[PDB]
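Note sheet for the following structure.
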Amino acid sequence: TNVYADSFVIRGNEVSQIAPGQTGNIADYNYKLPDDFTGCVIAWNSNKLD
Amino acid sequence: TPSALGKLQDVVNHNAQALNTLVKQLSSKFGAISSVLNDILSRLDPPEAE
């Protein structure tokens, strides 16, 4: 029905914090996913432009 | 002979024990961490509290 493309840059050790069943600083104060999130999480290293 | 009114004594005792068992089943855990919902909601993470 709806496809939302959220884009953001985070730290490598903070990539796992973005998850429906996890808790962390980035998950609580930067980007929080619901407990019933339906979708995919795509992340890749980009240390060439930044 | 107190057993003369046994047909009604058994009925009232069955009702009383059914109520007391239904209210006692709230203290069971059924494989959970604690019988109190407020203790689970204040000691575990949402993905496990659910």
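Chain B is numbered as in Swiss-Prot, which gives 941-990 for the residues shown.
Per the header of the entry, the method used was electron microscopy, 3.0 Å.
Positions of Cβ are set from backbone N, Cα and C atoms, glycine also.
If you take the C-beta of B:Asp950 (variant position) and look for same-chain residues 6 or more apart in sequence within under 8 angstroms, you find none. For the natural variant B:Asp950 to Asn, the note given in Swiss-Prot is In strain: Delta/B.1.617.2, Mu/B.1.621.
Within 10 Å of the Cβ of B:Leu981 (variant position) there are 11 other Cβ atoms, across all protein chains. Swiss-Prot lists B:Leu981 to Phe among its natural variants, and the accompanying note reads: In strain: Omicron/BA.1.
Non-local contacts of B:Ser982 (variant position) by the CB criterion (under 8 A, 6+ apart in sequence, same chain) are absent. According to Swiss-Prot, the naturally occurring change B:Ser982 to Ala is described as follows: In strain: Alpha/B.1.1.7.
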Check B:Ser982 (variant position) against DSSP and tell me helix, strand or coil, would you? coil
